[PDB]
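Enquirer: Okay, handing you the structure first.
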Amino acid sequence: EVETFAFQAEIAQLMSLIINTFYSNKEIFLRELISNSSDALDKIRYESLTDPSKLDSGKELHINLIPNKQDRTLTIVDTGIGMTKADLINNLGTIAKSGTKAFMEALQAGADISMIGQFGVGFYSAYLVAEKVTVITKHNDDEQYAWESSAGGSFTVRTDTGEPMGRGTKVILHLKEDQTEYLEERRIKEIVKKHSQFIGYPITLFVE
Ligand SMILES: CCCCn1c(Cc2cc(OC)ccc2OC)nc2c(N)nc(F)nc21
């Protein structure tokens, strides 16, 4: 069954802002998502040092970028720590509240949208380019969940029946009609080179 949740007022407001503000430098969405993957891979890396069994659901620590022109999606896949249902429904929104407020104040003093990640809310930059985001995630202590939102003030969570993923997180960007340039091999490569050149895990760009 599909559960529908409201965003806390502040996130909904960050989300509208990201959708509504005129801002051409949309490409920074990719570095934000990659950096979130990097923090997650680090974390499962740290946790297995004192418990190697936390790696039984997969030993490879990596990042895959998969475009699919047929569906119109850019999926960012990591094998990092993954998210529990608690994360999805309460915890992530709890921690995001403060980062949101800070961010939203800075945008005045002179800051701009490319700085969202210095506040820990770079995930919602997904909405510069995607009309819908689907997030498939699997943590060691929980089952596999699908989170989803087209913004609008609500998101859903359901247990995922798709392909089992071991451990990690897939962010599936359903691109806006005018943003298919992020399906293109040479565009993604350019972006990864300029902003994500020095990540500590292999990034494999899949071709179509
Ligand atoms: C805010 C940092 C933690 C949340 N997070 C994020 C940021 C994030 C994801 C969300 O998914 C529905 C929602 C909100 C988020 O940040 C506020 N990306 C992650 C990732 N790839 N892997 C893991 F494991 N955790 C992630």
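In order, the residues displayed for chain A correspond to 16-223 in Swiss-Prot numbering, which applies throughout.
Cβ from N, Cα, C; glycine included.
Pulled the feature table from Swiss-Prot, pasting it below:
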MUTAGEN   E47 to A  Strong ATP-binding. Strong interaction with HSF1, HIF1A, ERBB2, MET, KEAP1 and RHOBTB2. No effect on interaction with TSC1
MUTAGEN   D93 to A  Impaired ATP-binding. Strong interaction with HIF1A, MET, KEAP1 and RHOBTB2. Loss of interaction with HSF1 and ERBB2. Los of interaction with TSC1
MUTAGEN   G97 to D  Abolishes ATPase activity
Enquirer: Can you grab the distance from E47 (mutagenesis position) over to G97 (mutagenesis position)? Cα atoms, rounded to a whole Å.
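Expert: Distance between the two Cα atoms comes out at 17 Å.
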Enquirer: If you count Cβ atoms within 10 Å of each one, which of the mutagenesis positions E47, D93 comes out on top?
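Expert: Per the Cβ count within 10 Å, the most buried is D93.
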Enquirer: Can you name the residues of this chain that are 6 or more positions from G97 (mutagenesis position) yet have a C-beta less than 8 Å from its C-beta?
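Expert: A55, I59, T152, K153, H154, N155, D157, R182, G183, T184 - these are the non-local Cβ neighbours of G97 (mutagenesis position), listed in sequence order.
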Enquirer: Please report the DSSP secondary structure of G97 (mutagenesis position), reduced to three states.
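Expert: The residue in question, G97 (mutagenesis position), is coil (DSSP, three-state).
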